[PDB]
Amino acid sequence: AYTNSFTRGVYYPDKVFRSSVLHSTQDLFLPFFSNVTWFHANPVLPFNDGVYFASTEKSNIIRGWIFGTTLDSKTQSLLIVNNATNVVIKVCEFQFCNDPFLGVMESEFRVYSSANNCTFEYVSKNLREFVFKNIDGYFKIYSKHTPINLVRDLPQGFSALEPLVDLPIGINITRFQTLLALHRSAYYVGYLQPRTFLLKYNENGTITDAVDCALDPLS
Amino acid sequence: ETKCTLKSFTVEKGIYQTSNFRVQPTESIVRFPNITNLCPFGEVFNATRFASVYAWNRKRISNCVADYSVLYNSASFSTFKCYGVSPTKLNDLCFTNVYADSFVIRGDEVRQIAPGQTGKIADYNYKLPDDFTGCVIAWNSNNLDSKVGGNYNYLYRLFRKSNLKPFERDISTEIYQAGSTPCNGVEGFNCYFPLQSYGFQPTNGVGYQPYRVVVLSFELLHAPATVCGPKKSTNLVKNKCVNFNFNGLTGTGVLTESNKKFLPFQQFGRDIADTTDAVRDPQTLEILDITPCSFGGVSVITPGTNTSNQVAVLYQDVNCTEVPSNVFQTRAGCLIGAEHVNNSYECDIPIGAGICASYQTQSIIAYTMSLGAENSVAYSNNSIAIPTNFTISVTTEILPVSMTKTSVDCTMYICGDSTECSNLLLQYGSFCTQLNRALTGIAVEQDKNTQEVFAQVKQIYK
Amino acid sequence: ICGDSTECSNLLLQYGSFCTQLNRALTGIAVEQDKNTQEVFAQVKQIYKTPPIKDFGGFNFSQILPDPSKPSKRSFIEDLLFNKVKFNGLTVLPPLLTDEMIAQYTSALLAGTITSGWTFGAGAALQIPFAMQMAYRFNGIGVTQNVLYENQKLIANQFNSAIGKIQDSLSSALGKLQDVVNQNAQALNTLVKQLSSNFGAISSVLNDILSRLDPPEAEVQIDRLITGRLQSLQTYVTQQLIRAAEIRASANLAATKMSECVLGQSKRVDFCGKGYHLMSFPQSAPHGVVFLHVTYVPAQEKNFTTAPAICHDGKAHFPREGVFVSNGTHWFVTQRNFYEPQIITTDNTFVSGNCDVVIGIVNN
Amino acid sequence: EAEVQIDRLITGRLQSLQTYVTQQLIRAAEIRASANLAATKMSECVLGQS
Amino acid sequence: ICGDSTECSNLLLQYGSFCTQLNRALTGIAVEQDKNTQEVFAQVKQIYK
Amino acid sequence: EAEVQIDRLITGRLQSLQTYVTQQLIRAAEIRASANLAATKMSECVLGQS
Ligand SMILES: *[C@@H]1O[C@H](CO)[C@@H](O[C@@H]2O[C@H](CO)[C@@H](O)[C@H](O)[C@H]2NC(C)=O)[C@H](O)[C@H]1NC(C)=O
Ligand SMILES: *[C@@H]1O[C@H](CO)[C@@H](O[C@@H]2O[C@H](CO)[C@@H](O)[C@H](O)[C@H]2NC(C)=O)[C@H](O)[C@H]1NC(C)=O
Ligand SMILES: *[C@@H]1O[C@H](CO)[C@@H](O[C@@H]2O[C@H](CO)[C@@H](O)[C@H](O)[C@H]2NC(C)=O)[C@H](O)[C@H]1NC(C)=O
Ligand SMILES: *[C@@H]1O[C@H](CO)[C@@H](O[C@@H]2O[C@H](CO)[C@@H](O)[C@H](O)[C@H]2NC(C)=O)[C@H](O)[C@H]1NC(C)=O
Ligand SMILES: *[C@@H]1O[C@H](CO)[C@@H](O[C@@H]2O[C@H](CO)[C@@H](O)[C@H](O)[C@H]2NC(C)=O)[C@H](O)[C@H]1NC(C)=O
Ligand SMILES: *[C@@H]1O[C@H](CO)[C@@H](O[C@@H]2O[C@H](CO)[C@@H](O)[C@H](O)[C@H]2NC(C)=O)[C@H](O)[C@H]1NC(C)=O
Ligand SMILES: *[C@@H]1O[C@H](CO)[C@@H](O)[C@H](O)[C@H]1NC(C)=O
Ligand SMILES: *[C@@H]1O[C@H](CO)[C@@H](O)[C@H](O)[C@H]1NC(C)=O
Ligand SMILES: *[C@@H]1O[C@H](CO)[C@@H](O)[C@H](O)[C@H]1NC(C)=O
Ligand SMILES: *[C@@H]1O[C@H](CO)[C@@H](O)[C@H](O)[C@H]1NC(C)=O
Ligand SMILES: *[C@@H]1O[C@H](CO)[C@@H](O)[C@H](O)[C@H]1NC(C)=O
Ligand SMILES: *[C@@H]1O[C@H](CO)[C@@H](O)[C@H](O)[C@H]1NC(C)=O
Ligand SMILES: *[C@@H]1O[C@H](CO)[C@@H](O)[C@H](O)[C@H]1NC(C)=O
Ligand SMILES: *[C@@H]1O[C@H](CO)[C@@H](O)[C@H](O)[C@H]1NC(C)=O
Ligand SMILES: *[C@@H]1O[C@H](CO)[C@@H](O)[C@H](O)[C@H]1NC(C)=O
């Protein structure tokens, strides 16, 4: 299936406070009214320039992503996981199952079978959006958690995404996947292009509205 | 200063802009956020049991806050050599990875842990590349590692086929073969076990007692960043023109308590026309406004040197409390050297915002110019005023008709009789033709100007 | 150009005196802005005040006369007008006349004209009752005085009701004043937004070329910024000269209208409104002036039949100051702008010639 | 190497000259308005009664 | 300036808003030329015959 | 090597366009003063007697 975003995937281009100021930016955005894939419950996707990624549930079936160029050994990759404990970022050379996942006893993690040469570690319904990008050896992640009053369909509205993380890795990326918690006892993928937007800033400094300046003559 | 600005010895009455007033920044400050992970070296430099010399350890220190000062000044180290980089500048640089290697050797073998050495240790136990970058630290440990009767748990390799590559490691235990005869895994002449053991004993002369060694090696692959020194932070003062740096933001100005509210990921605020006007202090996380340090033109008010040599001074739109008698505050700035009176005269020297100055009350004074004398007209609904006499008045009116006709040869101005310059001037096209055409058209207009005013009569009447 | 840095400031000395010329130009245009206001508004010697008891024949000037309980002692309509419309090296100088002073000037002009007519613009102010002044102005457009005196209450009601509509139409149009504000702000913003272009350098900051380049290499990069910033400043200064020359002509026209429509009655067509000029009133605005033009407009026309002359006793008669008209059967004389027929007598006609050379003569 | 130094002088002097000519063109237009006003006063104040 | 080429456009992008100012200046002139003609000729309410 | 020459070409071609636009601005203010005189003549000599 395919679906239509309406006004989705707007993130704060950077720090620096700001108030009521229709500020104009050039960056990598998800164009308004786009053609976003639909997935149910998954396969190896491309990256090619950033990614929008939403998801909907009350349980937690979406348990992180895996990135990289080959998703195996012989080249390095990232791995972002969340068991019922908390997030586990990790950067080694792995050996990934071609269909990697984790179970739910509640024993799991048939994800990889190798953790060699680790160069970075870290340990510690609902709509959960994420924007992933990778520039100059930094892997930036923006995110937002809005509550839907549906269960698993893409809604309409405006909600800007706030920066979360910054990782000075150096890693090359060309592909990525997803991770799901099996049954033993809905998600979308947009892509980002270089656009020019007009963001409206509130008096507290939040982005409340935007204009995509390449949609139509009025814009 | 006015005479110099005008390039003359007689200034006529007026008001002249003469220079500028710019408050200097008394001092400067820096700032940053508290520290958390300052790296716990107290595991590699504080271990209960070190590692052999033939199988050294290898800890890969990573993203952290490293403070090589607690190392450098600890005075407990018998040897602290730095090679790629002198020691005091370590707490001011950043790399990608730091590796720390650890082991135990004799006392007089610490001189083979250096780039470009030879000997049983540097040949085949632990080899340092020839462009090393890190530092080597070593301290005596006789009381910990040496035990009566001999501590035979610290071995080293004394035979190998070929010297090690830098940072290469070899923990094998194959029977060495010196002579040509094959060994078949049994000892004998020219078939030697390759590992020997220091038998350390507490009554050994120095140079025979165990030393513990740690080799820090800073490497810089090609990542985006990593661990580095702990950029300290100094105090911060406000309400004073200052020279500030907020973790990268370099600027100048007065800092003041704010009452805006950023979002809890925004560092600084900007204005329309894009100038930084607020910051957040990294350490305490409070918003502070940044206003520019007072500055403005300086004007000199003089009655004319043919009247007096007294002078008054206007600091334009500067608050009159931060200038360095008569100090008087105006909507146009701070006035010094004139007294404020309550009368109102016709304007003489215009200061601004309704204020003029004059040399009247032998001095200089300010006041709110007067528009004129007041007058009520005796209006009623059956009264009229009718004149009984008249005057004949004659007044003059003066008008410019024309100006001086001038021409400039564009080529002789720029080059001035030089063929080298003239041929290079040809590479710009028709600039000089355009300039001469513009200047000639306004010389033709000047004769038209006076033909249109004066030749308005057909005959010459007498 | 340099922003307090001695390295850039020494390189700048090599460009001569460009920056003394730019300041001379801007000073020359900041002095003429005060000269512009002085010649529109200081057109009085005395500050005239209006009488406390205000009976002007039924005319009501209360929405254009000063109001003490208001800000700056402005009139009620001067308020609707004032409600509708720090950087690096850039400053704004205040005008010499405050807004209070200019509102004082317009109230002196307005009290001079309500109370003395056009006499105060030629000498000493001589008072005259307001309806007799209105009758003189009707004479000036070619209507007789009895037409004012017999229609006084109607003319006063029409005037009051028409002043009441200016107040609605404004309270509910000042685009020419808004545009000059907008143009100046749009230019000042473009000037500052140029302080963040490279013009072909490694950055836009002098503290970044003075931190990753040695002095022999930073000269070449500082000069590329100096050239660009000088170009941009000089473009700003040229376009201000061209915009000030246009504001100057507008103020010169406003000064002529204040002389010819406020201190006089004009005969020029469409110079002080559309219609026949009776009188004009000034009001101050943020950076300009509003004129309220009061004109006479004729209405409700009828056709009659005309003749150029009347033949009688073999003579040809022409009207002294009117037109001969016929209602179908009888012949009268009117004045040309207002219908008021009279019997043709030897007091309102004159004779010249015999009645066979004019073409169109009628017998009467 | 004479050429590289001569080009900077050419560049500076050309800009000087252009500034002079633009400011003469703006000033001649102000003199023309004055001369038109003086022509109108000559016709209306000397050759008639205004 | 550039004219088709693409090596020129990225280099000219480094000069700021010099080209936006020039287009504004020329557009103002063109809008003034129609107001000139409206002010001279459209001085009449009705089209009289 | 080419960026150096292309910047010289750009500088010259931008100077030419600025000269052109500044002169069009000065020449349009002269046409406006003439159309203003025409409007006053149409009002005062065609719609009335002067
Ligand atoms: C940074 O460290 C300082 C102390 O070094 C912290 O200041 C403390 O603030 C709390 C307020 O919650 C006080 O109760 C303590 O007494 C303060 N300590 C001192 C020594 O003054 C400061 O809070 C730290 N920064 C953050 C963001 O927590
Ligand atoms: C290893 O740990 C010890 C103990 O915590 C540290 O020894 C301290 O050194 C300082 C400075 O020489 C003394 O003032 C303290 O008295 C010592 N500790 C004790 C308990 O007396 C030592 O600095 C640590 N080593 C490193 C490299 O950090
Ligand atoms: C002149 O006209 C004004 C109206 O603008 C009259 O003043 C107002 O009249 C109304 C009706 O009685 C009152 O409700 C207001 O309080 C009056 N004052 C205001 C609006 O400020 C004024 O009375 C008229 N003058 C004469 C002499 O009749
Ligand atoms: C003056 O008389 C003329 C002549 O009849 C009137 O003009 C005509 O009016 C009728 C009705 O409005 C039209 O159908 C004709 O086309 C008009 N023109 C002619 C007949 O040539 C006119 O209305 C009269 N004016 C006044 C003020 O009464
Ligand atoms: C033209 O006007 C005259 C007015 O002088 C009208 O004639 C008079 O009309 C009144 C009322 O009808 C009579 O009392 C008079 O006797 C009339 N004659 C005179 C000499 O006054 C005449 O009717 C008008 N004609 C038209 C066509 O309206
Ligand atoms: C105007 O009056 C004169 C004199 O009363 C008229 O002139 C007479 O006209 C008649 C008829 O054409 C002649 O028979 C007489 O000889 C004329 N007498 C004189 C002295 O000229 C004249 O015709 C009248 N006009 C009109 C249009 O009726
Ligand atoms: C998205 O693209 C696919 C490509 O074939 C197309 O079939 C589909 O209709 C598109 N969806 C929308 C909403 O345009
Ligand atoms: C969650 O997964 C991480 C991945 O390595 C693991 O380190 C952690 O121990 C797991 N949680 C628990 C409770 O075991
Ligand atoms: C990565 O792992 C492989 C196999 O474990 C090893 O041969 C290689 O040396 C490792 N990379 C580095 C830089 O040591
Ligand atoms: C990423 O892959 C490209 C392949 O074209 C390679 O040239 C590049 O060096 C890689 N990135 C890094 C940081 O080596
Ligand atoms: C945030 O914005 C709202 C509406 O714009 C405002 O009422 C509020 O005071 C602001 N600040 C908060 C909620 O802290
Ligand atoms: C200037 O000086 C001369 C002679 O010293 C004197 O006659 C003249 O009055 C002076 N002018 C003024 C304005 O004082
Ligand atoms: C100058 O500073 C003082 C101290 O805050 C203040 O009282 C005064 O009002 C300031 N000047 C003006 C013109 O406001
Ligand atoms: C001017 O008059 C005011 C009246 O309010 C008075 O307070 C003030 O002291 C006077 N100034 C001088 C210098 O006498
Ligand atoms: C007016 O024209 C008519 C034609 O209808 C003619 O008979 C008459 O003589 C003319 N009169 C004048 C005065 O032109």
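The numbering of chain A matches Swiss-Prot: 27-67, 81-143, 153-172, 187-247, 264-297, in order.
Header says: electron microscopy, 2.9 Å.
Backbone N, Cα and C define each Cβ position, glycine as well.
Quoted from Swiss-Prot, the note on natural variant A:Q52 to H is: In strain: Omicron/EG.5.1. Taking the Cβ of A:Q52 (variant position) as reference, residues of its chain lying under 8 Å away and at least six apart in sequence are, in sequence order, A:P272, A:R273, A:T274.
For A:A67 (variant position), the same-chain residues that are 6 or more apart in sequence and have a Cβ closer than 8 Å to its Cβ are A:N81, A:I100, A:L242, A:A264, A:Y265. Quoted from Swiss-Prot for the published natural variant A:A67 to V: In strain: Eta/B.1.525, Omicron/BA.1.
Under its natural variant entries, Swiss-Prot includes A:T95 to I with the note: In strain: Iota/B.1.526, Mu/B.1.621, B.1.1.318, Omicron/BA.1. Residues near A:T95 (variant position) in space but far in sequence (CB under 8 A, at least 6 apart, same chain), listed by position: A:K187, A:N188, A:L189, A:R190, A:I210, A:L212, A:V213, A:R214, A:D215, A:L216, A:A264, A:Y265.
The Cβ neighbour count for A:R102 (variant position), using a 10 Å radius and every protein chain shown, is 20. A:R102 to I appears in Swiss-Prot as a natural variant; the accompanying note says: In strain: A23.1.
Neighbours of A:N121 (mutagenesis position), defined as other CB atoms within 10 A of its CB across all chains, total 17. Listed in Swiss-Prot is the mutagenesis experiment A:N121 to Q, annotated as follows: Partial loss of biliverdin affinity.
Same-chain residues at least 6 positions away in sequence with a Cβ under 8 Å from that of A:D138 (variant position) are not found in this chain. In three-state terms derived from DSSP, A:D138 (variant position) belongs to neither a helical nor a strand segment and is classed as coil. In Swiss-Prot, a published natural variant is listed as A:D138 to Y, annotated In strain: Gamma/P.1.
Spatially close to A:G142 (variant position) yet at least six residues away along the chain are A:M153, A:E154, A:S155, A:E156, A:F157, A:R158, A:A243, A:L244, A:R246, judged by Cβ distances under 8 angstroms. Listed in Swiss-Prot is the natural variant A:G142 to D, annotated as follows: In strain: Kappa/B.1.617.1, Omicron/BA.2, Omicron/BA.2.12.1, Omicron/BA.2.75, Omicron/BA.4, Omicron/BA.5, Omicron/BQ.1.1, Omicron/XBB.1.5, Omicron/EG.5.1.
A:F157 to L appears in Swiss-Prot as a natural variant; the accompanying note says: In strain: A23.1, Omicron/BA.2.75.
According to DSSP, A:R190 (mutagenesis position) sits within a strand segment. According to Swiss-Prot, the experimentally introduced change A:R190 to K is described as follows: Partial loss of biliverdin affinity.
A natural variant is reported in Swiss-Prot for this position, A:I210 to V, and the note states: In strain: Omicron/BA.2.75. Residue environment of A:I210 (variant position) contains 17 other Cβ atoms, counted within 10 Å of its Cβ in all protein chains. When secondary structure is read from DSSP and collapsed to three states, A:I210 (variant position) falls in the coil class.
Summarising the environment of A:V213 (variant position), the number of other Cβ atoms within 10 Å of its Cβ, over all protein chains shown, is 11. The note that Swiss-Prot attaches to the natural variant A:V213 to E is: In strain: Omicron/XBB.1.5, Omicron/EG.5.1.
Looking at Swiss-Prot, you'll find the natural variant A:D215 to G noted as follows: In strain: Beta/B.1.351. Annotation note: A:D215 (variant position) sits in a coil segment as assigned by DSSP.
For A:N234 (mutagenesis position), the same-chain residues that are 6 or more apart in sequence and have a Cβ closer than 8 Å to its Cβ are A:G107, A:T108, A:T114, A:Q115. Swiss-Prot documents A:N234 to Q as a published mutagenesis change and attaches the note Increased resistance to neutralizing antibodies.
The separation of A:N121 (mutagenesis position) from A:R102 (variant position), Cα to Cα, is 5 Å.
For ligand 10, the recorded positions lying close by, meaning a CB under 6 A from one of its atoms, are A:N234; the full candidate list was A:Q52, A:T95, A:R102, A:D138, A:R190, A:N234.
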